[PDB]
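Structure, as structure tokens:
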Protein chains: 2
Amino acid sequence: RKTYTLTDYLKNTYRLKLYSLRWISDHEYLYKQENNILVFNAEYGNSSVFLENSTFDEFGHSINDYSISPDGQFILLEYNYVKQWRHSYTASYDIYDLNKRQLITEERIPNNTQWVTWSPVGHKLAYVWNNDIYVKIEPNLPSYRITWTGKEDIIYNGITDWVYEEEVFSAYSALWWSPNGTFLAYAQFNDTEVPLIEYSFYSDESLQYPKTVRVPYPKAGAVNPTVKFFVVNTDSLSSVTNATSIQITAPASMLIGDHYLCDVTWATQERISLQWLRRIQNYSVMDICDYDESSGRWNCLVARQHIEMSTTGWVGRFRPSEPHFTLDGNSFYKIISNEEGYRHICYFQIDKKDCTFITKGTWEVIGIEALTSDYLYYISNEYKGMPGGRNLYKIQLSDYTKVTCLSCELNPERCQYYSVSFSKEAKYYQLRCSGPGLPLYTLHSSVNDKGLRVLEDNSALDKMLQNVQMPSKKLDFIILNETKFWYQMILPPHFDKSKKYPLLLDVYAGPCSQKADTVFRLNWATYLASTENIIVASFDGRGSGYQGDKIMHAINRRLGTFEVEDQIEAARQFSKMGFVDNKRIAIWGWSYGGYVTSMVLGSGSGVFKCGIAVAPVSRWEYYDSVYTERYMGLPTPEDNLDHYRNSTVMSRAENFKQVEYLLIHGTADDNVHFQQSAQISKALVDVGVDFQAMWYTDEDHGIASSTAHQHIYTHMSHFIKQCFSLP
Amino acid sequence: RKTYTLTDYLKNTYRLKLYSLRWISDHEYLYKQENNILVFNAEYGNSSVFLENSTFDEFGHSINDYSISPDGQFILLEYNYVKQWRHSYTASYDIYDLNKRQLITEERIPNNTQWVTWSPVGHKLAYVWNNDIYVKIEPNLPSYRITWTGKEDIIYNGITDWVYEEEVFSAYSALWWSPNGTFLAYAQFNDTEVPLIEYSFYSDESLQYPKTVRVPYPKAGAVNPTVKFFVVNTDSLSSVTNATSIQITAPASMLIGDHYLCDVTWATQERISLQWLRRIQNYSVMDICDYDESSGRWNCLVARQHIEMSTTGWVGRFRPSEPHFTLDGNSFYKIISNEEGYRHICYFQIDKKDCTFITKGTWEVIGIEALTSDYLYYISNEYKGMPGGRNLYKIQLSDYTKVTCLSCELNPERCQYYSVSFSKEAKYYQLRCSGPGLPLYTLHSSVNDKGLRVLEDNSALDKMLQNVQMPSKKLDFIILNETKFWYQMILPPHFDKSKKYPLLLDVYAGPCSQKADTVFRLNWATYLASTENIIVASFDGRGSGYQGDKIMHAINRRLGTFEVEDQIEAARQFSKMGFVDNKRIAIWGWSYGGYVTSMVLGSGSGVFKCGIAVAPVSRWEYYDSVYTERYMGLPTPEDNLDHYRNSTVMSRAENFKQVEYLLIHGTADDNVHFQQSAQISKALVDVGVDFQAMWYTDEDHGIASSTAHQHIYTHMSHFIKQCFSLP
Ligand SMILES: CS(=O)(=O)n1c(-c2ccc(Cl)cc2Cl)c(CN)c2ccccc21
Ligand SMILES: CS(=O)(=O)n1c(-c2ccc(Cl)cc2Cl)c(CN)c2ccccc21
């Protein structure tokens, strides 16, 4: 008789259990038993206590994370965790000897270390501190400082700056050990002329003057960071002479203009692959660099370059694909568009231009997961032609026809969204099942692909959910101009298709987005349907991903058009399904969704009663360069300034008179700047439109403070309930 | 059958006519006939066109203001007006010869001039440009640069910095010509170590990166600006040698610590009076400085110092009073507290300590308006014991008993709030009547005080107002602990004391405030009562002015206490009048009112349903030093840190759960910093209270943009209507 209330979502009353493990060897992994770390065996499921809780009672500090050295002799300890941006943070580090069972108290890793990583084998150590790189050959010995040029907010050695972190690497780190730990490949970023975004930080009430944050941040068309790439030989590091770092220069075609280092991948011990991208993100080059013994330098033969380019839009889904090399390093696999525009696996041969495709069809390969000498293991959405499903497939390297599905039939009813975790030589794999049923976690041996045991089945959650009226989940498609376009609906408990429901359209709709999937979730929508009887829906229209280029490249150079209209058209289709009170239709989104939400409410379609935009982009000139220019080119008279000018929400301010509007922005948002919503709010005030604002002091782009998270969703629920006349 | 709507207020449908004039001689003034400037005669009411409109058709620029040189030979023209803060601005200037009828095109006054003023007689000219002072002896000759030290945001010569402008002088200028124009007294402000307030400015949508504003601004207890004072002799300015500026140093008792220059007044050609104030604003000294012919220097005899100090709080209403000297400069008059704590006129004698009072009683002299050799003319609120009335009184200098009221009886029904404008030798005076009836403007001759003619009677407005259902206005008092405490009520049309009305408490309630007066007004309240039938009320409680020190010094060192409780108690009194729906009582205020509004809503009294705080101070440590410390002393363990800590709105965040709350702040407010509302909004989010926010992009402290002014009042009306359940 009870429903999924707001407080159930805001308090995690029903918690989804994960099974988070990490492979140590090829048959041994680790797990956290609330307080204990064990070494589980991949053969038997027997575990012995690897690390007890009372091991670091005496430490004094709270331990954020840990890290085992590859040989299993040392453990790196992380504490005083201070977050920066999406991936970046700062921590104090301690090394603990596992065999001697004691803290290394000499030559300790400094406070405020930006990044640390063990070498792939043994126990070498590379850390970045004040933007410079240091290498430790032994945990208790001095560290050789490899770089000297590192300067705050200007020169980044072995770590990324803002825009590379967010948009290019999805990591703070910019270091790459060679396979056996001999070479340390690193990148360097010059931000000298990159402009600063500035904003207040009001901080604790005890701070009398607001602080001002200043981040090097290239908005669309402004001066970008510049990048150099280096490889240093750690084995011949000297106490007496500074370590010499060999530079691999960008190729001819990339130097002629602004460019990006967008991918670094080691092939073998003496082989490394670089992928450069042009600022105009439709032309990329892949250099393959070998080590010359006599020279001591790296040489990339021109005849080994490979061009990944695209006539119909940007290259890659968000960045070009990474390569997966055979062991001998004379051959690799990656995911490119085929001639009909669908992303599949091409078998490349080191020395030739033409590659041959190993998979094909009207569906896309999502990722390459591991390759052995016998098999290539990949995930795709081929199963039942469902773009929103994920399944694991193995392909035989001796016969491209022999392709087995390893996950499709395991549990076809409860399980359709899979992800994988292979052991250190791909002997075993963990399968995470994400929906539509409750998450399921299993372990298998890839020799015969048979199941071994259930790691987590969420039966503890299952039992509790029977006591609650849960909403149901409809994934389906519709036909627009002869193409399938998928949508999902979170349908209220005891759903009655003859009754008339209020509908909340939940929008993201960015380039290569996908809001219609088979993933079980417990979010606000769950509550909205369950307690408030509102049908929340999502619809992947033009420019959404995993369906080929034709659909994804549709919005090329035309952001804020087709995908906006497609959202309006989606609601129009939903109200023509006849179970929708077309007088009470609302739209809401975050980030890009925030934007679409605003462009739709400002469209004048008349379809939408009200809507909420959280942290919206308002015009593209205000957003970071790499993301924007990827889809928009440059805001110049010679490029695309016209459609930059022509696609802002400020320009649509008049039509907002027709709707009710809640705009929310975190004041300390470094990603989508407060500036964006401030420029919207102004435009509306100017043309006399009334709306609702909520700023969030010192909240950033996630508004994910413990307390702000609660408050923002409470605030929105009140807004939505009232706009739908629900008491 | 029609009422005063919202659009009548937001569009000025019913406009109050002023009569704005400026005396040129002792019997000739100027007026603006929409497009024309005339010279009206004070004897006959005959006017000849002084300046035609088509005189500056050819100018090309729009002319913001004008200014006549005292002799009537030159007119100064103001254009390209760019506003800075409350009084400060920046303009291009042109001088036009009135007799030759042409623009002076040589040695023109520079663009971005910060301030200009004619010398009291003749046609000398002093201007401030890039923080340095320049003097022009003739409109077409080079200017002598008096100062060389002026530096942006640091050194201010002859103009004020932020805090002096806002809190001390109420002017941008810091120049004072001597009576006949020989000496130019100026002030200098050092801001070297004054900290900066920083904030974004989002500007036009065409600005890609928000700008950051940086103003030297001393918050409570921080480092203040320092000040020096100079007198330069303009008659002996040289082309060849730099002009020498004689410094008058602050007295011994002022130098021992932090202090202010708070008043500069010339007594005679060779006599000047300075009033210094301690940072602890209860001790002030007045130095009187005389010119030494042989020296060429200024000497202020110690035996001519006068101390104005206060045992029970701060000295003066907002600053110490200014002196009004007899012609010979051996005697002056000013407004100080008498021994029973009410402000009256003391007759000071240059060479002695003790002054004798010329007026007395339980009421207060408001201002001294002009003195002749025969009469002192002042405004007070004595009439009918009404603190909220203003009337003109003349007092005989030969007999302190003979005091005539010049305005009381003129029109006792329509007119109770008077202000005055005397001619250049006090031969004639203009009376502005401000209420309770329609504003009335009359002219009189002070020789026999008889009326001469009606200048403006607003009959044009009167005619229109008969067609509209107007609200009525009740001024009255109540008795709390044996003291009278006044309140006013804007009562809805056709008011029915047996019916039950919704009440909006309109609060300011700052030190020396007065919201209960006899002034006719057309504001939001008019509409609220007229169209929405809401009783809006105001109540001057403890800490309010014009009633003696006992009432005003009540909140000394105790801001955010008595005056807050007294607002709650006021509502409690109003609901005990029985025409009030005590289920629908709301509070709202701006600035200090914003604060009290928020302190009341956070009180937990239960009396108030909802309320709106616009640009509120949230804790006193965040507000400028001179204002704060005046009432609060220093936020230090040895002074008053405890009550700084104990009187914040953030600390009352929990109780806001009981009320509904709209917080509004302009993001580019340099006065009450956004920081303040941002710290409130945080406090609430943290304790889980829901509220409403509205930020105002680039709006400052007045939120007085044409468009924002409309938008904010619309938004608030919606909030108030809905909180009162009015459709
Ligand atoms: C949550 S997001 O889809 O909006 N998102 C966005 C994103 C995309 C577009 C816009 Cl307008 C805003 C954001 Cl936060 C980025 C930046 N590329 C990202 C990176 C890593 C993970 C998620 C990310
Ligand atoms: C409009 S105000 O009463 O709030 N006000 C305030 C004021 C007083 C207190 C607070 Cl918390 C805020 C303001 Cl704007 C000042 C600053 N002393 C002022 C100067 C000249 C004219 C009006 C002024």
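The numbers used for chain A are those of Swiss-Prot, and the residues that appear cover 40-766, in sequence.
So how was this one determined? The header says X-ray crystallography, 3.2 Å.
Cβ atoms are placed via backbone N, Cα and C, with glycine included.
Record features, source Swiss-Prot:
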type     : residues        : note
MUTAGEN  : A:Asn85 to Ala  : Does not inhibit dipeptidyl peptidase activity, interaction with ADA and homodimer formation
MUTAGEN  : A:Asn92 to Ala  : Does not inhibit dipeptidyl peptidase activity, interaction with ADA and homodimer formation
MUTAGEN  : A:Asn150 to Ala : Does not inhibit dipeptidyl peptidase activity, interaction with ADA and homodimer formation
MUTAGEN  : A:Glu205 to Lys : Inhibits dipeptidyl peptidase activity
MUTAGEN  : A:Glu206 to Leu : Inhibits dipeptidyl peptidase activity
ACT_SITE : A:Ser630        : active site, charge relay system
ACT_SITE : A:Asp708        : active site, charge relay system
ACT_SITE : A:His740        : active site, charge relay system
MUTAGEN  : A:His750 to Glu : Inhibits strongly homodimerization, dipeptidyl peptidase activity, interaction with CARD11 and T-cell costimulation activity
MUTAGEN  : A:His750 to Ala : Inhibits weakly homodimerization and dipeptidyl peptidase activity
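Structural mapping of features recorded in Swiss-Prot.
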| residue | record | Cβ within 10 Å |
| --- | --- | --- |
| A:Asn85 | mutagenesis position | 9 |
| A:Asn92 | mutagenesis position | 12 |
| A:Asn150 | mutagenesis position | 11 |
| A:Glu205 | mutagenesis position | 21 |
| A:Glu206 | mutagenesis position | 21 |
| A:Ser630 | active site, charge relay system | 19 |
| A:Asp708 | active site, charge relay system | 22 |
| A:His740 | active site, charge relay system | 20 |
| A:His750 | mutagenesis position | 25 |
One should report the C-alpha separation between A:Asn85 (mutagenesis position) and A:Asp708 (active site, charge relay system), rounded to whole angstrom, as 47
A Cβ under 8 Å from chain B is found, among the recorded positions A:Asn85, A:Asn92, A:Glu206, A:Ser630, A:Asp708, A:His740, for none
Argmin Cα dist to A:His740 (active site, charge relay system) over the recorded positions A:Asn92, A:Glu206, A:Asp708 returns A:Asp708
If you measure between the CA atoms of A:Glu206 (mutagenesis position) and A:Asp708 (active site, charge relay system) and round to the nearest Å, you get 16
Rounding to whole Å, the Cα atoms of A:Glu205 (mutagenesis position) and A:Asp708 (active site, charge relay system) are apart by 13
Among recorded positions A:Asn85, A:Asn92, A:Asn150, A:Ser630, A:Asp708, A:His750, close to ligand 1 by Cβ (under 6 Å) are A:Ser630
One should report the C-alpha separation between A:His750 (mutagenesis position) and A:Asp708 (active site, charge relay system), rounded to whole angstrom, as 17
Candidates A:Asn92, A:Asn150, A:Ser630 (recorded positions); nearest Cα to A:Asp708 (active site, charge relay system) turns out to be A:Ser630
